[PDB]
Amino acid sequence: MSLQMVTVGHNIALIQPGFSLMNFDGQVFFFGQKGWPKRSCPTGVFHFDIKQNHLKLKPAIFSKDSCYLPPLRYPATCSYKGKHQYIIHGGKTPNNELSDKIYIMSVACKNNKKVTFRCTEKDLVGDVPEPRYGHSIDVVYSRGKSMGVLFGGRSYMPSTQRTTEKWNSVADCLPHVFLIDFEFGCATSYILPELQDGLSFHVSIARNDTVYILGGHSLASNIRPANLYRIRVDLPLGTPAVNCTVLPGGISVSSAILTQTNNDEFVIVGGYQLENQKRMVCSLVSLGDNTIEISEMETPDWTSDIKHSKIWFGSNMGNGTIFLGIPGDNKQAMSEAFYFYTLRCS
DNA sequence: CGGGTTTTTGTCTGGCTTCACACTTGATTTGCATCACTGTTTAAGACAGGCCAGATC
């Protein structure tokens, strides 16, 4: 838990709350810049390489058959390691509008450390999920087969109850659960009675047949339910099946950042306990065979600027390494609009 | 429906009235133009060479 400040190059501005840090074979790629793709880099996808605590947002071209995707600000990203590739669902297009598209980042050519991505897209049929953001998609395995579970987060009002005096107001989606076949791209919605209230900005965890949902703001009543939910997914030869169970030991948190330090051993770094409760304590999710072992570490050393601020953002660079940001200083206006940090969970 | 009872007008010739109004000419006011003066750069973003540095045959 060694926090370290970071220096930043000339295109510092391209970082904004809600970005994404994908990870291909030990190297990290920034995605979801601020504003439509500028001409310097037409894809927004960057080499996010940090060396000597200095990061170089470098461009990266796509393949000759990819699909140039708009920079989304709160997508749902899972690491489909089954050819290694990532899945992108939902988000806020720079024009403040929700996307229902699913994208699949792969790497089709890498030579001289010049990566050539391949951002093909796949559309859905059947019980397609409403365009939304803040949710969490995760892949699950069973009987060799695999599926993608999706537990929705907030969204815009539907196209009928939506009025211009409240055109931007949001509402949590219905706590359904979606199963998605990436092969055919087929969706299947499931009602689960043990899940009642909407949930956004939660923290999902996939363990090879189950999904642990924990934390998450609840806009329907403006509380952070501290109850976590194990979803168990079975894949028969006909129709799949889902089950949910509440479990104790949960945490009331939202907008938390997850990563996998050791095998089946995760860390969860700051989110929020209240509308104004900057979270400090970190949480170790020591997985098991069927049980979740929540615990905490020694509240990694936070500097003064992190205590005297109000919000942050960030993600997981991939190898037990979290990247945080923090807004500048408005009274110390000679600030570069954002300060950044990387901290190693080791 | 067209004929008849209200409001509303024409209407009297006298004497009354206030006041606009003829007709200069300079001394004022009032309207509407001029006038002299002020601020004392860039900040993002596209494209192009060019130099260097590291890769490759």
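Here chain A follows Swiss-Prot, giving residues 1-82, 88-351 in order.
This deposition comes from electron microscopy, 3.3 Å.
From the backbone N, Cα and C atoms, a Cβ is placed for every residue, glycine too.
These come from Swiss-Prot:
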type	residues	note
MUTAGEN	A:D128 to N	Does not affect the endonuclease activity of the RAG complex
MUTAGEN	A:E199 to Q	Does not affect the endonuclease activity of the RAG complex
MUTAGEN	A:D202 to N	Does not affect the endonuclease activity of the RAG complex
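Feature map: Swiss-Prot annotations on the structure.
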residue	record	contacts (Cβ under 8 Å, 6+ apart)
A:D128	mutagenesis position	A:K106, A:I107, A:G190
A:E199	mutagenesis position	A:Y234, A:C249, A:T250, A:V251
A:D202	mutagenesis position	A:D177, A:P180, A:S223, A:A225, A:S226, A:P230
